[PDB]
Protein chains: 2
Amino acid sequence: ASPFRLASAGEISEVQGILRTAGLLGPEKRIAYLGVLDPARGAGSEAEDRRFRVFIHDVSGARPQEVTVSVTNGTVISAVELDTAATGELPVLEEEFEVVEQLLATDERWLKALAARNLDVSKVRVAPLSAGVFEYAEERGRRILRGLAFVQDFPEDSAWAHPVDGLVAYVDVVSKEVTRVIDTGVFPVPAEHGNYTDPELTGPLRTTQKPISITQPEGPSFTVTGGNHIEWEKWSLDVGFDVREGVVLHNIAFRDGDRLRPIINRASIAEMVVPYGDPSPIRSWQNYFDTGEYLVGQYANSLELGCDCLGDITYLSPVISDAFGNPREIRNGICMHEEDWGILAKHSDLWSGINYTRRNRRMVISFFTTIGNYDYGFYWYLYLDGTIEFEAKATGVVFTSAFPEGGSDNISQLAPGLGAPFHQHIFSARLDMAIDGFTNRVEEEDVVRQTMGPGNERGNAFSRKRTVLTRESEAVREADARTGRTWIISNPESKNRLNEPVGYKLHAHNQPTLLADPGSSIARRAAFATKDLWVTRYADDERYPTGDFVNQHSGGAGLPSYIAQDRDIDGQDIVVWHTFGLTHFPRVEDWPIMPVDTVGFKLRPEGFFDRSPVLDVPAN
Amino acid sequence: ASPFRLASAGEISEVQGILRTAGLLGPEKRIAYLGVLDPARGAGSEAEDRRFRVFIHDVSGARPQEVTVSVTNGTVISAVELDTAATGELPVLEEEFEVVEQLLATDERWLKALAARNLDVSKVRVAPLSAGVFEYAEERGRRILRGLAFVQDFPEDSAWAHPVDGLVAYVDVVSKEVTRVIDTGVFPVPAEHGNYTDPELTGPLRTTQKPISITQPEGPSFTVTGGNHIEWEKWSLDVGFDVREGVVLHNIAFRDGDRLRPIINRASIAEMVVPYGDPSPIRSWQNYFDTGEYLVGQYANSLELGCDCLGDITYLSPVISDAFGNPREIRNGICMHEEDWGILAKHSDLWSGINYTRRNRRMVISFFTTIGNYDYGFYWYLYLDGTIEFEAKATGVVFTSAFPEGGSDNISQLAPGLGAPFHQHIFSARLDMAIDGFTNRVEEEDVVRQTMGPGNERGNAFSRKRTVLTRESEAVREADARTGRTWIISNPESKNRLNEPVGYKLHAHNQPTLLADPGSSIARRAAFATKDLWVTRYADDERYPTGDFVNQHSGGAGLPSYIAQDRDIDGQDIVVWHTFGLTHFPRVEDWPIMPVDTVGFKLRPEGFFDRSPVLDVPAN
Ligand SMILES: [Co+2]
Ligand SMILES: [Co+2]
């Protein structure tokens, strides 16, 4: 009954029917993206109108279409033909992942290159990589995929151990033509295997790890109603799932006594890019927008009990559409559970003789996705004290190359002859703010050092300053770890008992942002990644920091364009977009398989409550 | 047995006996500090020589003494009389704490000040605080404590809710004289109570929290041998405990195949300072060196099972000396256990069809201390992948003041009329490095951005640069979050299989360092806190960043003086001193009792291993 419920198999079947009927679905059509639309803030419309947005590709070569259907009324609300050269190509179809290797296998230029390296073509795997936009004029308007080769000695062999450097191919996946084969030179193909399940590599497994049992004899403290509505320790929210963004959080609110107070209207990771810093032409075009170009939600893993999610787990199995409009369920794709989080508050008072100790807990909502060589875990945490946090865990197998003789300023050696090009994993968290409602503003808070002199004779004083961001043209901010810079989102019309606008403070990790030269294509295509914080006026069509069609889009889409509107954000319905990421110079320890590396951010109440919101937690 | 075992009750009684026998511990003498000394460098000496260092105070006013005794040989190695005005006063004695309130209770200037505020002296608690070094010439050479008053309405009342502003007194605790009583004017004493156990404030307690049971059916995976020697998942180390530093980690090593490889010889929190930023003369002198002045270890709490340490816990009960040289045990003062830590590594490979997932875990060694209104937890973590991490958890009750009528740039409001002056909690981790042995060096690593042009035509290249710190003169470094600055400690004579020096990378949180004006007393006394990283050449008498005697001691000792030696640190026995802390602007959510805030740092292997060290980890 909730308009925020997860899409049903039936709704997806219904979208397929509606499309078929309107002639929008046929033999050469493929659904590149399908997802339910969020309500448009105005529940006075009553009843219910579940709309779905669909990106439709044409395998023949016809122009793709963006269509919005209404499943409640069984109608097509809109259907527009897209000029991809103008607005960008559609998301890479999973069924195109095989195409690059197949087309190359019969290409004489490709075969020539493999022959010179004495590589058996039936053993050469080709990775279907996004192309981006560079100097290839003939690529505009065409759906191109690039391929890098890796040798797979046998079926269960890890091909990443055997990159074939000095060679790269470009393929038009619609016309099915290999547009180009570049061979800069032969590089020895690294010989050592990276088979982490091979006992010759692992060695005898440890027998020292004793069991750790995490159990809840009375069940979890959270309740799930309406399929995806969670209620836990004063928190209330709806767990959504979109094929592009993955787990999305809706209506995050906290029941402060009598009122259910909203905090964040919608929380999601709206983009996730992996730019490479190897200037070799074989890889210099490499930039994977895992969310925008590949769609991380579709590759979500089915999480095994005990192994991926330990303790008392409650699962959600979201349903998505396949290339033909048929619903596909991602069994056990989302984990929900609460975990102990050490000490919450503690004080042993001499004067009162009272010794007080309370334990903390966090509600966890997570999913794990696989995009080629990388695997990422997305974790959302809600704490007892009102803190909200996001954490991304990056693992998988590093993307390899050959390690140049003479070394490299842009690649690190992992094994003999094996290299790992430098890269970053940069995320964008889109936070549609609702601090006690939609009338919000953001202030940049810096610590302020003071000079010893009149009024500060001992030179011990230090303060803080807050600068309200009033217009979008002033809402593109950078980090300043040195002055403890943070950003506070408040409601200027909702004050706490001390008469101060209630608020929440965003604590960033202050990791480096996009390193690429400002004039590079990736800098223009992923401009969101060049700054730590952006603030925009809400707009239902401004969903991604990189725009709706990221694949081969020329640049400037998303945030730089939205920000150009210079709308009033001082006490308005606003959205915070936080850029955060990892900068990787892979180590030997990252080979053969990478141990988890993490990054994230969190928001803590800043005068939101009238006192500590955790005084009612029992000693237990 | 092992020269790193914890001090036993017998050794402490024996030190007392040896001091008594030597005429160094008569009736007027008090032990202000007693601790076991680490074995000397190069155990070429036959057998064990357990040495104890002692700071002896004289209650009659005679000069104190620093003494080292050999408990093994029953001898006094050295005994020197100290000139406190020059070298610093001894740490504050627990017995001197109560003296301030007692003396003030009969001082007429104090009584007059209380009468002016209509406060009953029998209800006015006085917080005995370290004095620091300011313009009071008569304090040089004397043991002074300053007092700030808080009203306690009834025995179980939290006095912190009722600060008495405009008043401060200075007391000589040896001659027992009130040297000064300053009253700048009456301020309303905040009225609301801060009784977090009062059902009137808490409201009905939650009944929603279901149990989370964490058990280990077969016991823990780590072994405790020789009282404090731990072996866990390839890690090896000794858990020591010092009254000043608290938990100290010795000989941290990792068993890589056949060889036990040293990583860190000694790890401890060598100092922690809490500077206040309110320029009011009532508090502008306020700076607590919890470790150096108070000795955090002596105030360690006895940890309760289930409350403080959940799971299968193995406790250590360290023994310390009382003021008379008699042994005193801190029952269950240290918790040791291992905890599940999510996913270690994961990858679902399309090409091979192999899906691989491994769970992580960490060894935890912690203790919690209480110094007046603050309570701090010190946590050391050892992970499966070779990562070492420290985390400080700050909770307790906020130090209060009155909230000025017309607001404040240095104090925030917590409740009506109740203020919380701005302050910081800054720690100094002393890491005596032994990366594969003692021949080590440190390099500062910065991410390097590259300009688009020749050799980087697409403007996508990015690199890194490492600068070796060769002499102590150039080893005082600051954070640079923007360029991803880290510091790598390597052994230039021990190379991995790829012929690169093995190393460990230090990742700092890059929080603001000391904010006080560089010309302030605190900037000079806590000079270590003004920079993020210092590297010194090891010396057995360079133990704390602030020197042996911090109490009422000016600048002249500690890190700035050691560094002046400008010793060779390029491939030598070196020590890394990392400054990291929290900058606090108290929020309403921090009142009446503060929820835990955290800060720390970690070190990750950087080419130390020849490949991932966790390939032998089984299913889990
Ligand atoms: Co990476
Ligand atoms: Co604090």
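For chain B, we keep the numbers from Swiss-Prot: what you see runs 9-628, in order.
When the header is checked for method, it gives X-ray crystallography, 2.0 Å.
In case you wondered, yes, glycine gets a Cβ from its N, Cα and C as well.
DSSP classifies B:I379 (substrate binding site) as strand under the three-state reduction. Feature annotation from Swiss-Prot assigns substrate binding site to B:296-307, B:379-384; the stated evidence is similarity to another entry.
If you look up Swiss-Prot, you'll see B:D298 marked as active site, proton acceptor. Within the same chain, the residues at least 6 positions away from B:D298 (active site, proton acceptor) whose Cβ sits under 8 Å from its Cβ are B:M280, B:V281, B:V282, B:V304, B:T377, B:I379, B:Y382, B:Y384, listed in sequence order. In the three-state DSSP scheme, B:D298 (active site, proton acceptor) falls into the helix class.
Experimental mutagenesis at this site is recorded by Swiss-Prot as B:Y382 to F, annotated: Loss of activity.
What Swiss-Prot lists as active site, schiff-base intermediate with substrate is B:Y382, and the listing cites similarity to another entry.
According to DSSP, B:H592 (Cu cation binding site) sits within a strand segment. Take the CB of B:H592 (Cu cation binding site) and look out to 10 A: across all protein chains shown you find 21 other CB atoms. Among the features that Swiss-Prot reports, Cu cation binding site is placed at B:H431, B:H433, B:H592.
Proximity to ligand 2 at the level of Cβ atoms, with a cut-off under 6 angstroms, picks out B:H592 from the recorded positions B:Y296, B:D298, B:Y382, B:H592. Take the binding-site residues B:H431, B:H433: by the count of other Cβ atoms within 10 Å of each Cβ, the lowest one is B:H433. Closest by Cα distance to B:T299 (substrate binding site), from the binding-site residues B:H431, B:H433, B:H592, is B:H433. In sequence order, B:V282, B:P283, B:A402, B:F430, B:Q432, B:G589, B:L590, B:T591 are the residues of the same chain, not among B:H431, B:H433, B:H592, whose CB sits within 8 A of the CB centroid for the Cu cation site. Comparing B:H592 (Cu cation binding site) with B:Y296 (substrate binding site), their Cα atoms are 15 Å apart once rounded. When the Cα atoms are compared, B:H433 (Cu cation binding site) and B:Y296 (substrate binding site) turn out to be 9 Å apart. Cα to Cα, B:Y296 (substrate binding site) and B:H431 (Cu cation binding site) are separated by 11 Å.
Cβ neighbour density within 10 Å is lowest for B:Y382 among the recorded positions B:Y296, B:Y302, B:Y382. Summary for the binding-site residues B:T299, B:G305, B:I379: the Cβ-based neighbour count within 10 Å is maximal at B:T299. Cα of B:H431 (Cu cation binding site) to Cα of B:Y302 (substrate binding site): a distance of 18 Å.
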